[PDB]
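> Below: one structure in structure tokens.
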Amino acid sequence: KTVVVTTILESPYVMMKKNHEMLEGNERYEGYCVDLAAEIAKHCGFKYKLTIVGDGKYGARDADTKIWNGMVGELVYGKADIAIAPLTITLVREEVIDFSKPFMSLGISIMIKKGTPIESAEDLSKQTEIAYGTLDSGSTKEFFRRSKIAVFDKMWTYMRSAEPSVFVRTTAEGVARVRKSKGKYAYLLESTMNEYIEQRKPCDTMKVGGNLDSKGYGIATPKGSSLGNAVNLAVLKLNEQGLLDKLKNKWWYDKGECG
Amino acid sequence: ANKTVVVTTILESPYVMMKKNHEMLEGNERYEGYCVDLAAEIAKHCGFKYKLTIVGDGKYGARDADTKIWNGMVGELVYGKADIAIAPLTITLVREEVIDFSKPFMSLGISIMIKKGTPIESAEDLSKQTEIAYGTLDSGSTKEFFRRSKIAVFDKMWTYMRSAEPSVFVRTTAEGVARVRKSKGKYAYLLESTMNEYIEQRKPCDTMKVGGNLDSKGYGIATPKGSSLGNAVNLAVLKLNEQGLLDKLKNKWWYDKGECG
Ligand SMILES: N[C@@H](Cn1oc(=O)[nH]c1=O)C(=O)O
Ligand SMILES: N[C@@H](Cn1oc(=O)[nH]c1=O)C(=O)O
């Protein structure tokens with residue numbers, strides 16, 4: 001049986017190849033997770049079909065309906081057999097789906113328009129001139145909503161009531177907002193996307209401060225899936241062979257169009 | 001029928017260390033450290049009583065080629081001598097094949113420790129010279145890394161280390177640190193970044209971590225394959241990290257009382 005892989009269009013993990021309109025199937029995409037999927041499948045011995053998550057979200061649980069959306073939802077409801085994307089390993093998710101050991105490390109970080117008067121999260125919380133938000137339906141937003149740390153708590157109180165909305169539908173939108181806000185908007189996103197955007201034209205953004213936390217991305221499968229074991233061992237072998245580092249260098253620093 | 005959980009761990013600073021008056025203390029009270037605190041937090045969150053026991057052979061864990069017998073903490077789990085391992089045990093493929101690991105509670109990578117002033121800033125530097133000797137810890141993931149690497153530079157380093165005389169391998173991290181400190185810069189030690197940065201903050205502040213890490217991995221809490229404690233332990237680790245506890249514990253044992261400024 002062909003394995004259904006749910007993923008999300010997020011640079012440089014999964015992107016549409018140039019001329020993708022005349023391409024079909026898996027050949028339409030390119031990126032770190034596209035290469036990763038190939039390696040995993042190769043090591044686990046299964047054929048697969050890449051599909052972009054329907055609602056374009058990562059995965060959150062609606063406090064009301066208590067339904068899961070994004071990639072997490074597709075795994076939970078049997079729409080997909082596995083998730084191969086920059087999906088953050090978290091407690092709430094781990095309670096409904098399984099995660100392989102992490103294939104990449106990261107932490108929430110700050111992205112600013114070059115020249116912006118901000119060096120840390122604490123800075124952002126002390127001022128009101130510069131707005132700041134996060135992605136929706138993701139682990140970053142949850143981070144602030146559940147944080148009991150003074151600074152983060154303060155930032156959350158501000159963000160959930162900010163007007164206009166400081167939350168964005170996609171990372172691209174958060175980035176575009178920073179670039180077009182003349183420094184009046186700072187975006188909170190994972191260090192991985194941050195450092196990637198940092199090395200791309202027009203090279204007008206940069207990462208400031210340390211990471212707010214430390215965690216990783218994991219390949220996810222429906223709770224109690226037979227693929228779980230082989231996938232986990234595959235991630236470990238790939239990391240030990242140095243493949244994960246090669247892929248990281250290939251989609252991140254190689255083609256460094258910035259200075 | 002709830003029973004006291006046997007925790008195998010290892011005397012490795014600052015994860016597990018003997019308290020000052022350890023001889024006036026008994027049981028778990030004899031020890032202090034990052035993993036001692038971690039054990040308490042996990043036990044609390046999972047609701048179990050435990051007994052900390054230092055691994056007999058003082059090794060992390062390796063499979064003897066030929067007899068296929070595992071030693072160290074990994075062996076304690078495999079042969080049922082312990083119920084769980086709470087220590088800086090590196091999550092690796094060969095180990096995950098015989099025991100279970102929770103998600104990472106700490107991140108690290110192999111690194112280089114030098115005596116200050118030593119003319120080395122990378123693994124490549126080490127591989128192109130013979131004046132400065134270098135080695136790793138025995139029965140661990142670092143030695144296995146070089147032994148199994150297909151990467152040119154690392155293969156070259158392993159080829160040199162495995163046959164150097166006298167032996168460049170040490171039985172304990174402490175022995176490796178001593179060798180770096182007393183060898184006038186003629187010895188460089190390969191060890192995990194975590195131990196490296198801890199030592200860098202200890203007197204007499206004569207060692208330094210140089211270059212980036214050779215890899216990126218983590219430490220996990222290990223349990224015998226199929227253990228019932230597995231699930232709860234994994235979740236506990238995740239909750240602790242999200243609460244910021246783990247970041248707090250590392251600063252406590254690494255920097256809060258650093259001895260080098
Ligand atoms: N990897 C995140 C998605 N997301 O990307 C960011 O940069 N922030 C954020 O929430 C997830 O798995 O929910
Ligand atoms: N955590 C390592 C033990 N060890 O510590 C080092 O610094 N190198 C090394 O092999 C393991 O689990 O085998």
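Just so you know, the numbers here start at 1 and follow the chain as drawn.
Placement of Cβ uses the backbone N, Cα and C atoms for every residue, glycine included.
So Swiss-Prot says this about it:
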type: BINDING; residues: B:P88, B:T90, B:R95, B:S141, B:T142, B:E192; note: L-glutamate binding site
type: MUTAGEN; residues: B:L93 to Y (Swiss-Prot position 504); note: Promotes dimerization. Strongly reduced desensitization
type: MUTAGEN; residues: B:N241 to D (Swiss-Prot position 775); note: Increases rate of desensitization
> How big is the L-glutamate site in terms of the longest C-alpha to C-alpha distance among B:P88, B:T90, B:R95, B:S141, B:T142, B:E192, in angstrom?
17
> Which recorded positions among B:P88, B:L93, B:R95, B:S141, B:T142, B:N241 have a Cβ sitting under 8 Å from any chain A Cβ?
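The answer, in sequence order, is B:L93, B:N241.
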> What is the nearest of the binding-site residues B:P88, B:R95, B:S141, B:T142, B:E192 to B:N241 (mutagenesis position), using the Cα of each?
B:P88
> Taking only the recorded positions B:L93, B:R95, B:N241, which have a CB closer than 6 angstroms to any atom that belongs to ligand 2?
none
> For L-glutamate, what surrounds B:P88, B:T90, B:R95, B:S141, B:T142, B:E192 with a Cβ no more than 8 Å from their Cβ centroid?
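Along the chain, the qualifying residues are B:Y60, B:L89, B:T92, B:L108, B:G140, B:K217, B:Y219.
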> In whole Å, how far is B:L93 (mutagenesis position) from B:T142 (L-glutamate binding site) when you measure between their Cα atoms?
13
> Would you mind checking how many other C-beta atoms are within 10 angstroms of the C-beta on B:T90 (L-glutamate binding site)?
23
> With an 8 Å cut-off on Cβ-Cβ distance and a minimum sequence separation of at least 6, pull the same-chain contacts of B:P88 (L-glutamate binding site), or say none.
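Sequence-distant Cβ neighbours: B:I10, B:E12, B:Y15, B:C35, B:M106, B:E192, B:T194, B:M195, B:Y219.
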> Cα-Cα separation of B:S141 (L-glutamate binding site) and B:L93 (mutagenesis position), in Å?
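Answer for this pair: 10 Å between alpha carbons.
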> What is the one among the binding-site residues B:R95, B:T142 whose Cβ has the most other Cβ atoms less than or equal to 10 Å away?
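The largest 10 Å Cβ neighbour count belongs to B:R95.
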